[PDB]
Amino acid sequence: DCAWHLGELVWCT
Amino acid sequence: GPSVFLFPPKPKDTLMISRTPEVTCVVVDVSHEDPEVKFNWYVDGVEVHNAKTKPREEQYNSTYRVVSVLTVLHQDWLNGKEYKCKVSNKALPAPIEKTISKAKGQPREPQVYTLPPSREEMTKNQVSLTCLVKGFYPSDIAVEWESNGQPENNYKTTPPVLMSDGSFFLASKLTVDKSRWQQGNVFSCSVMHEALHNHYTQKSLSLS
Amino acid sequence: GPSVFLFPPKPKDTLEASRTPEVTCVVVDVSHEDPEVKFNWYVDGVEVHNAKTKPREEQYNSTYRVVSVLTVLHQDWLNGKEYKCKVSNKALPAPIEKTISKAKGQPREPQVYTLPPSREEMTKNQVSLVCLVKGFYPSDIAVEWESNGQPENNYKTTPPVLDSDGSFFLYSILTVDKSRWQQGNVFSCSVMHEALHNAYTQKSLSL
Ligand SMILES: *[C@@H]1O[C@H](CO[C@@H]2O[C@@H](C)[C@@H](O)[C@@H](O)[C@@H]2O)[C@@H](O[C@@H]2O[C@H](CO)[C@@H](O[C@@H]3O[C@H](CO[C@H]4O[C@H](CO)[C@@H](O)[C@H](O)[C@@H]4O[C@@H]4O[C@H](CO)[C@@H](O[C@@H]5O[C@H](CO)[C@H](O)[C@H](O)[C@H]5O)[C@H](O)[C@H]4NC(C)=O)[C@@H](O)[C@H](O[C@H]4O[C@H](CO)[C@@H](O)[C@H](O)[C@@H]4O)[C@@H]3O)[C@H](O)[C@H]2NC(C)=O)[C@H](O)[C@H]1NC(C)=O
Ligand SMILES: *[C@@H]1O[C@H](CO[C@@H]2O[C@@H](C)[C@@H](O)[C@@H](O)[C@@H]2O)[C@@H](O[C@@H]2O[C@H](CO)[C@@H](O[C@@H]3O[C@H](CO[C@H]4O[C@H](CO)[C@@H](O)[C@H](O)[C@@H]4O[C@@H]4O[C@H](CO)[C@@H](O[C@@H]5O[C@H](CO)[C@H](O)[C@H](O)[C@H]5O)[C@H](O)[C@H]4NC(C)=O)[C@@H](O)[C@H](O[C@H]4O[C@H](CO)[C@@H](O)[C@H](O)[C@@H]4O)[C@@H]3O)[C@H](O)[C@H]2NC(C)=O)[C@H](O)[C@H]1NC(C)=O
């Protein structure tokens, strides 16, 4: 999965 | 004589794959007579060649500021590789070396807890929403607040405090009009730190 | 030549009638060939002569550390009196003067709120008890914890953070065995600040 911050991609495993 | 200062990437940049972390070797007091500066860079003692010099800047005090910038990879940094800037210059008996890296030590995950205002705060015009972030290592972090997709900028955050178990805590306090709190509005604590899953977690907070 | 550093009294010392607060003028880098330091002190430009000199201390890096300590009255300090240490040494062209005083500006009463542990924390061995101290000016303060009249020592307190209304705030955190909190014990946050009534308040927290 992936995390986003204010619609900007953070990181994905 | 000319002096060297070496600065880490922003945590956020090392932590957001969509950003570009860079380390920065700043050289001050560069004479008008001998302005030419030579950077060699090493990563764990191995030389690298993709650094780039920023435009020369003349200062108020008659000297140049010369700056070289190394792009680095998210995971090298987070894996703790050591970055060495070596600076040479005619006005210098000997090259100045400086080294930096992430703080050494096993990373630990922050515990992120959101906390309603005190009952006693409820008289006042404005209330404090608290974000407690406890037990992270190392101290590299970013904390931000939002509501319905939009940033809430009226917060303040403590610097990291070292604890007796060797990890750090801090707290972030967002200040809202009481009526906004009373109105059912959901607020959120964004914490970015290397040892979190996907470098990110979020905790929410509303009137119950 | 020598360098000078003048230090404030401890916040707690200015705020407790029993304690004696003081202003400390420290001289470092004092040479072996010229140990003799001359101290003059002034309170609002008015010389005073009651300072006491600490025993001279060998540092082992070629120099001496010399310390003059000036006792002050609580009210003199809290009322904002200005303290000036002037230091003369034969290795100086001219005396070095340094000044300090309480921060200036309207003192503001702090707001002390105790915050219980989060439901998410309740799964853990230990829980966190929080005391948010806010709305205070100036930043000079001290915070403590206790349970049934006994001091509770497992806490940390952040430094004062400057807030957007021009006052300061901090959080302090006491970590306790979850059993103790489940079991109904009362835990207390102690704040000393000049703009509190009796320069002391205490707020308590229990499940
Ligand atoms: C002639 O003048 C120059 C410049 O003077 C400037 O202009 C006038 C108006 C003056 O009033 C000065 O105040 C101005 O600075 C003098 O240059 C100064 O010399 C100082 C030492 O000689 C040096 O001090 C060292 O500062 C370090 C912190 O520097 C930070 O922050 C200051 C402000 O606090 C800022 O001015 C600096 O430029 C620097 O800012 C950081 O820059 C880095 C690198 O770019 C940033 O990191 C990058 O950022 C990008 C984003 O763009 C991206 O995120 C990258 O990934 C990332 O790498 C970083 O974000 C910036 N931070 C901030 C807050 O801005 C101290 O840490 C250091 O202290 C250490 O060493 C000391 C002993 O030397 C110890 O006491 C101490 O414990 C520490 O170990 C130094 O104090 C000044 O920085 C320097 N100023 C500049 C602008 O270069 C020059 O000395 C003078 N000549 C003579 C002969 O007098
Ligand atoms: C030879 O050695 C000496 C001594 O150093 C020791 O021995 C050497 C050999 C090494 O082992 C060292 O590691 C040892 O420390 C060297 O002297 C040093 O010089 C430095 C600069 O020249 C100087 O730096 C300045 O430090 C200030 C902070 O000083 C504080 O905190 C430090 C610890 O962080 C501590 O070392 C100091 O003693 C001092 O501590 C406070 O003392 C006061 C007064 O005693 C206390 O307050 C009083 O005391 C009681 C409480 O018990 C009571 O409540 C009273 O009412 C109260 O008034 C106070 O509580 C103590 N606080 C703490 C936290 O402990 C900085 O502020 C200062 O910065 C400022 O200046 C800079 C430039 O202008 C700026 O960058 C900066 O922003 C500021 O404006 C300086 O950094 C060191 O203090 C000093 N060390 C000592 C021990 O004196 C000497 O340099 C060396 N000689 C040579 C030739 O190399």
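Chain B residue numbers are taken from Swiss-Prot; in order, the displayed residues are 120-327.
Cβ atoms are placed via backbone N, Cα and C, with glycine included.
Sequence annotations record features per position, and here Swiss-Prot assigns domain 'Ig-like 2' to B:121-220.
What Swiss-Prot says about the mutagenesis result for B:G120 to A is this: Reduces the affinity for FCGR1A about 40-fold. Abolishes binding to FCGR2A and FCGR3A. Impairs ADCC of virus-infected cells by monocytes. Decreases binding to complement component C1q. Decreases complement-dependent cytotoxicity. Secondary structure at B:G120 (mutagenesis position), taken from DSSP and collapsed to helix, strand or coil, is coil. Close to B:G120 (mutagenesis position) in the fold, though at least 6 residues off in sequence, lie B:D148, B:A210, B:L211, each with a CB less than 8 Å from its CB.
Taking all protein chains in view, 17 other C-beta atoms sit within 10 angstroms of the C-beta of B:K205 (mutagenesis position). Under its mutagenesis annotations, Swiss-Prot gives B:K205 to A the following note: Does not affect binding to FCGR1A. Only slightly affects binding to FCGR2A and FCGR3A. Impairs binding to complement component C1q. Impairs complement-dependent cytotoxicity.
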